[PDB]
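Engineer: First the structure, which I've put down as structure tokens, then a few questions once you've had a look.
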Amino acid sequence: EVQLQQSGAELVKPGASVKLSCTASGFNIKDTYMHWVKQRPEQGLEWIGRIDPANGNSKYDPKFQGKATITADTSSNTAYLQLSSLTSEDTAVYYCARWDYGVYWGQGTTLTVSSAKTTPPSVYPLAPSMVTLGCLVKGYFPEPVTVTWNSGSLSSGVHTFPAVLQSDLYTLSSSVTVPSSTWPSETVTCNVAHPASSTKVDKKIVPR
Amino acid sequence: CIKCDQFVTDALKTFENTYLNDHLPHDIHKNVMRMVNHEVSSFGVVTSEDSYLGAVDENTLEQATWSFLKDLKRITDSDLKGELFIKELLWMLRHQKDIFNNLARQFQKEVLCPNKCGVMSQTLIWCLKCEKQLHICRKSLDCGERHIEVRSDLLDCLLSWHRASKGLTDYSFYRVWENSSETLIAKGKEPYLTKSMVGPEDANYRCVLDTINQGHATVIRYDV
Amino acid sequence: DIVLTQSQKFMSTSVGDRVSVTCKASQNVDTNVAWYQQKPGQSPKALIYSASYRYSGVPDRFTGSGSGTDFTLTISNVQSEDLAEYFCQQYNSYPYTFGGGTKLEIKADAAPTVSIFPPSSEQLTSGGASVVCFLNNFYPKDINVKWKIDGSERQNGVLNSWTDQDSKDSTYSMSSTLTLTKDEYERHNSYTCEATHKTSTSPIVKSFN
Ligand SMILES: [Cl-]
């Protein structure tokens, strides 16, 4: 059973350097090449480079040679990817893969590069056969944020939208559609959790 | 047809048992060999117009075999591994299949049944099931008639392809009289005839080349 | 760099029909193309190597072809477990390039239910004013919204994001919000959501004062 378990999620300031690792199991690392790939939701997949820990040689995409240095420890079955001169364009998920008659990926490491300080979200309730409610979260960092409705009892009819960072701060909002006979006959409260700051906030959607 | 050559059979066994440990981790050796063997077994298998590749002679098969062992040795002698090894190994098996298809096309171009007259038997190897059978080129026995004129020696029957046919034991020929009767002048492994001190009494002939179990190979009439 | 382009950004299908992803190379790759499947959140999984050869674990319904410049990955009998994004990858020359993706969504038909929300008292006191609009449960993912303040179309300040295709409803949902300043809000007294879509010949509009 071949498995690749790589490093945990990293969050760093611009200019710093991270060294994300990747431990291989089920095969000796020296008998193969090992590659690194970055993924972003807007620009797609990008091939970074490879390494053979047998000879220590590494090839790169020339546009990433100034930033990436793919090293490996042949005795620990671990491949490393170091990214220097870190900028905001480096915020992505980074995968390590084995590639010799088959490709075996790791679970991926999330790299977030931002000089933002941890700030809790300010949540504002949004009031207007069925009626749609909502609550906007704004100005938090870092992700994620958990948004549930009525302690999770009003599960159906909700779909929270993925956060969009505006000026180094994430913002998102949720929508809950309920029958008009329920609201405001039964109060609907918006529960937002942000474990990064270890803060929670509950807002009752009061009719405007 | 190279899967029928024992040199290729023993080479691929040595390739897996010894050389794959130099380029691939052991967890996918059997998987890679199944891909290698599937490509080799397709050599010469006449799918689809591509009918000439269905079989080749023993001379062609040895050319493809030593061309294949040359490239298989190239793959092992390299130190490339990883995604590049499977890439070069696959370009290799695809390259030799083209080298083979040229030899099979060249075979049918100038070697397969080159006889202008008569019946010829050639030794072929069929690539699908590795079965070697005697192939029969069926052309009319009548190779025309010669008008040789020679008193005070007098009959060439050999054709250029007679030396390449199989099953030819000996050629025997007679003198067909005006009574339409035949008298065996001579029979031997010699492909010609020479009778010294010819006279005006020797003024029709007919040659007969006989196979083992495929009938008469060639017959040739003569007017002296 | 070789530019692989999958023309169809993502294409619809049914629960049983066959689907065929394509991608074009700007140069001759010559049968050095792989295909990957990536469900959201996880790492991709390799399906095909050298354009036609498939790995062991991949189901036989997946199959690829193509040579030189044009390559096509065809899924013969899709199931719900095959709904994901598919990438083609050229490894004929350095650097390896990946091209765009292609998500195999399932066809549906739904008109968006639009909802406009004026900024509440809390946000107004904090010195900001964000007017949100919600577009929920509509299939054709391509939908165009336009904010028109006092009838004049506003360009800046609007940012929107789509959800992923709901597995239960097979529909998409989008939300456009116009992040505005406090003072710049009360200056105008009219705000509308003009959402142009393909489900209706005329757009669905919502407004307030
Ligand atoms: Cl991930």
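Since chain B takes its numbers from Swiss-Prot, the residues it shows come out as 22-69, 71-172, 174-175, 177-178, 180-228, 230-250.
Header says: X-ray crystallography, 3.2 Å.
For all residues, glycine too, the Cβ spot is worked out from N, Cα and C.
I grabbed these lines from Swiss-Prot:
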type    : residues    : note
MUTAGEN : B:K154 to A : Decreases adhesion to oocytes
MUTAGEN : B:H157 to A : Abolishes adhesion to oocytes
MUTAGEN : B:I158 to R : Strongly decreases adhesion to oocytes
MUTAGEN : B:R160 to A : Abolishes adhesion to oocytes
MUTAGEN : B:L163 to A : Decreases adhesion to oocytes
Engineer: Count the Cβ atoms, other than its own, that fall within 10 Å of the Cβ of B:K154 (mutagenesis position), considering every protein chain shown.
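Structural biologist: Neighbour count, Cβ to Cβ under the 10 Å cut-off: 14.
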Engineer: Taking just the CA atoms, what is the gap between B:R160 (mutagenesis position) and B:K154 (mutagenesis position) in Å?
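Structural biologist: On Cα coordinates alone, these residues lie 19 Å apart.
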Engineer: Just name the winner among B:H157, B:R160 (the mutagenesis positions) by count of other CB atoms within 10 A of its CB.
Structural biologist: B:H157
Engineer: In three-state terms from DSSP, label B:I158 (mutagenesis position) for me.
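Structural biologist: B:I158 (mutagenesis position) sits in a strand per DSSP.
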Engineer: Near B:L163 (mutagenesis position), which residues of its chain come within a Cβ-Cβ distance under 8 Å, counting only those 6 or more away in sequence?
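Structural biologist: Result: B:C139, B:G140, B:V141, B:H242, B:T244, B:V245.
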Engineer: Give me the non-local Cβ neighbours of B:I158 (mutagenesis position): same chain, 6+ apart in sequence, Cβ-Cβ under 8 Å, ordered along the sequence.
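Structural biologist: Sequence-distant Cβ neighbours: B:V141, B:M142, B:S143, B:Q240.
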